[PDB]
Amino acid sequence: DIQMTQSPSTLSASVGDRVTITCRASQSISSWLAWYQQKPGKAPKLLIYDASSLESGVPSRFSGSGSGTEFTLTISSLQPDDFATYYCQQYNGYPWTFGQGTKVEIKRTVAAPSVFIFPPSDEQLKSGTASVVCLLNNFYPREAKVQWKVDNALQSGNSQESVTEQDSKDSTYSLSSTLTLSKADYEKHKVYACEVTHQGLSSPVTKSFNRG
Amino acid sequence: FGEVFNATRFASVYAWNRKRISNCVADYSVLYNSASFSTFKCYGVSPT
Amino acid sequence: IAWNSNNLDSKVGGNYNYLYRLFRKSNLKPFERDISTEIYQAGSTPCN
Amino acid sequence: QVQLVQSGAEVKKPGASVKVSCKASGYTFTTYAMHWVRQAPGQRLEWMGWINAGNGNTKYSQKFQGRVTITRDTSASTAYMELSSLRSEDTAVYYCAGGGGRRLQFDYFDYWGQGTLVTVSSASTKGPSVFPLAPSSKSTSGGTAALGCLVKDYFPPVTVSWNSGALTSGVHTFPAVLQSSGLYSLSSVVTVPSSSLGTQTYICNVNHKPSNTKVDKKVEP
């Protein structure tokens, strides 16, 4: 089967600029391809087909190129309506595949996070499972890292990470780290700490508490 | 044609039988549109 | 002019963008395009 | 302008089958090309198959061979999809695509349905448990502190609001996350100037329609 992988992955930009995307194919393609725009929570919209042609009703900015294997999309000026992922479709052969996803984000001086922790609520303590929330708000870089330190030990597997989507007005990112465990582990441990490593921060920052 | 299509006992595949049928007047109209044949098809010659 | 070309046209596993008529009532007067598609009627029980 | 619309949300159970369908509205049906494609959340799109809205042809995929089927109804001008032997993976969003128009076939999707949501689960409807997220004066940051309203172990996205639209600033509502138990969970949070901590009243507002529950919880710092 034909493999489709896009080398750029995520990208960066700012309004009124040009961007480029690469779509490489495991095999030779005779300029059979298309480019789809997909905003979050919507349906895909087509932009380019046959690797060159510009389909009607789109802004004239978009432009395809390329042949053989390495294929390229490019826009001159970066309008707001350009803020979403973009996929490449091959249609050289059978089962038709897709790319990986190439998103673009507005780029500005990094905003450093504000860290917050919440101890479990005693009502939750009645139920029988323990939940702990470590929070990060308004940090522009997305590839961050959070680790949990309980009784001066690292913790793995039992943590889940959920990251918001960047806001149009805010243009930043926010994150929650949740640590879940059964009661028997809870009182067994005395001190709890989540630690975050961030590009904007000068040094790794630890926030913590103990029971009561 | 009428009797072969309405013969009461047909032979099994291995013992298929022939008829050196000749010197007659075929008429494929009803045979074509008898509205009962689940599979009419052929080659070499068009159906019409 | 005619030249072989599957390196551009034969999407592997099968191309299906290319279709051609098979049944029409009349032979085709030279130099006409007959795009429209309908169903063919043969003898009795005409089909539309 | 051609448009495509289709069914609403579905929820099923392993081993079952589901039937999604989309209705067409095109200026002509010149061998139209309803053409299905699916998307697991946060993943690569995956292509189903194409029905020949002209007559009957049914080219299908190969990873999905032998278990998915597609048909269409001429008079209603809709397209029918069918999948069996479902399993927890096929949790996805399903799409109708096609609609060439000028030529008779393509293999690029130029008219997309607005999306159909399919969830393969083994659980059943359940209400959401709610706990407050109280801050402490330890972390008085610029005279502002954060605060939230957790939701745990529920199944069919929760609409969350604070004091029923009274608050709009700095609100944050994170996306849901699957757990090992097969139940979903969400955390929503917001920060306010700590000056108004002890003198104001904040209560989150949750609506889980598939269980009709409406829960409110005052946060006690």
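The residues of chain C that appear here are 434-481 by Swiss-Prot count, in order.
The backbone N, Cα and C atoms fix where each Cβ goes, and this holds for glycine too.
Long-range Cβ neighbours of C:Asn440 (variant position) (same chain, at least 6 residues apart, Cβ-Cβ under 8 Å): none. The annotation that Swiss-Prot gives for the naturally occurring variant C:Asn440 to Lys reads: In strain: Omicron/BA.1, Omicron/BA.2, Omicron/BA.2.12.1, Omicron/BA.2.75, Omicron/BA.4, Omicron/BA.5, Omicron/BQ.1.1, Omicron/XBB.1.5, Omicron/EG.5.1.
According to Swiss-Prot, the natural variant C:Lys444 to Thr carries this note: In strain: Omicron/BQ.1.1. Its Cβ taken as reference, C:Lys444 (variant position) is surrounded by 18 other Cβ atoms within 10 Å in the chains shown. DSSP gives C:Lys444 (variant position) a coil state; it is part of no helix or strand.
The Cβ of C:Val445 (variant position) lies under 8 Å from no Cβ of any same-chain residue at least six residues away in sequence. As a natural variant entry, C:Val445 to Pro appears in Swiss-Prot alongside the note: In strain: Omicron/XBB.1.5, Omicron/EG.5.1.
One natural variant catalogued in Swiss-Prot, C:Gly446 to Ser, is accompanied by this note: In strain: Omicron/BA.1, Omicron/BA.2.75, Omicron/XBB.1.5, Omicron/EG.5.1. Residues near C:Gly446 (variant position) in space but far in sequence (CB under 8 A, at least 6 apart, same chain): none are found.
The Cβ of C:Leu452 (variant position) lies under 8 Å from no Cβ of any same-chain residue at least six residues away in sequence. Natural sequence variation is annotated in Swiss-Prot for C:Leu452 to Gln, with the remark: In strain: Omicron/BA.2.12.1.
Reduced to three states, the DSSP call for C:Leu452 (variant position) is coil. For the natural variant C:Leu452 to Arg, the note given by Swiss-Prot reads: In strain: Delta/B.1.617.2, Epsilon/B.1.427/B.1.429, Kappa/B.1.617.1, Lambda/C.37, 19B/501Y, Omicron/BA.4, Omicron/BA.5, Omicron/BQ.1.1; Contributes to cellular immunity evasion and increases infectivity.
Record note (Swiss-Prot), mutagenesis C:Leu452 to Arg: Increased resistance to neutralizing antibodies. Decreases HLA binding to NF9 epitope. Increased binding affinity to human ACE2. The unchanged residue is displayed.
Recorded in Swiss-Prot as a natural variant, C:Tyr453 to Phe carries the remark: In strain: B.1.1.298. Counting only same-chain residues at least 6 apart in sequence, none has a Cβ under 8 Å from the Cβ of C:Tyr453 (variant position).
For the mutagenesis experiment C:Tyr453 to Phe, the note given by Swiss-Prot reads: Decreased HLA binding to NF9 epitope. Increased binding affinity to human ACE2.
Recorded in Swiss-Prot as a natural variant, C:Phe456 to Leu carries the remark: In strain: Omicron/EG.5.1. All protein chains included, C:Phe456 (variant position) registers 9 other Cβ atoms within 10 Å of its own Cβ.
Annotation of the natural variant C:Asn460 to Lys in Swiss-Prot: In strain: Omicron/BA.2.75, Omicron/BQ.1.1, Omicron/XBB.1.5, Omicron/EG.5.1. According to DSSP, C:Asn460 (variant position) is assigned to coil rather than to any helix or strand. Applying an 8 A CB threshold to same-chain residues 6 or more apart, the list for C:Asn460 (variant position) is empty.
The annotation that Swiss-Prot gives for the mutagenesis experiment C:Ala475 to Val reads: Increased resistance to neutralizing antibodies. Secondary structure from DSSP puts C:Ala475 (mutagenesis position) in coil.
All protein chains considered, the CB of C:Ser477 (variant position) has 11 other CB atoms within 10 Å. Variant annotation in Swiss-Prot: C:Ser477 to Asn, described as In strain: 20A.EU2, Iota/B.1.526, Omicron/BA.1, Omicron/BA.2, Omicron/BA.2.12.1, Omicron/BA.2.75, Omicron/BA.4, Omicron/BA.5, Omicron/BQ.1.1, Omicron/XBB.1.5, Omicron/EG.5.1; the structure shown retains the original residue.
According to Swiss-Prot, the natural variant C:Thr478 to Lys carries this note: In strain: Delta/B.1.617.2, Omicron/BA.1, Omicron/BA.2, Omicron/BA.2.12.1, Omicron/BA.2.75, Omicron/BA.4, Omicron/BA.5, Omicron/BQ.1.1, Omicron/XBB.1.5, Omicron/EG.5.1.
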By CA-CA distance, flag whichever of C:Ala475, C:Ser477, C:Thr478 among the recorded positions is nearest to C:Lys444 (variant position).
-> C:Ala475
Around the Cβ of C:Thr478 (variant position), the count of other Cβ atoms that are within 10 Å | 8
Cα distance (Å, whole number) from C:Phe456 (variant position) to C:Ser477 (variant position) = 17
Does anything in the same chain, at least 6 positions from C:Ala475 (mutagenesis position), have a Cβ under 8 Å from its Cβ, and if so what?
-> none
CA pair C:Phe456 (variant position) / C:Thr478 (variant position), Å rounded to integer, equals 17
